Amino acid sequence: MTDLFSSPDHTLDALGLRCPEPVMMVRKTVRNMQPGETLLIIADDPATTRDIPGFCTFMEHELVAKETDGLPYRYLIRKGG
């Protein structure tokens with residue numbers, strides 16, 4: 001397993017954030033992100049592990065690396081389409 005969470009191009013705190021707030025931060029970040037880039041995202045909210053990423057997948061983004069080894073969760077997402 002290689003480390004894909006390397007220094008990402010962007011970040012999204014979602015610890016204490018809850019849908020749609022977190023999924024929302026990735027949205028605006030997705031709007032300011034570029035295809036071929038990366039965004040690390042943390043989330044302690046239980047609805048972010050499912051909504052934040054479920055959102056990136058819906059906008060044509062990529063989940064570069066997920067983290068569920070125990071809250072807070074984390075997920076990298078390479079902006080793209």
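This entry, so its header tells us, was determined using solution NMR.
A Cβ is built for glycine as well, from the same backbone N, Cα and C atoms used for every other residue.
Counted within 10 Å of its Cβ, the other Cβ atoms near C19 (mutagenesis position) come to 18, all protein chains included. Under the DSSP three-state reduction, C19 (mutagenesis position) is assigned to coil, being neither helix nor strand. Quoting Swiss-Prot on the mutagenesis of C19 to S: Unable to restore mnm5s2U formation in a tusA-deficient mutant. Unable to accept sulfur from IscS.
According to Swiss-Prot, the feature active site, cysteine persulfide intermediate maps to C19, an assignment based on experimental evidence.
Mutagenesis annotation in Swiss-Prot: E21 to K, described as In sirA1; affects the stability of sigma-S during the logarithmic growth phase; the structure shown retains the original residue. The Cβ neighbour count for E21 (mutagenesis position), using a 10 Å radius over every protein chain in view, is 15.
One mutagenesis experiment named in Swiss-Prot is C56 to S, and its note says Able to restore mnm5s2U formation in a tusA-deficient mutant. Shown in sequence order, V26, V30, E62, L63, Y75, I77 are the residues of the chain, 6+ apart in sequence, with a C-beta less than 8 angstroms from the C-beta of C56 (mutagenesis position).
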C56 (mutagenesis position): secondary structure state under DSSP, collapsed to three categories: helix
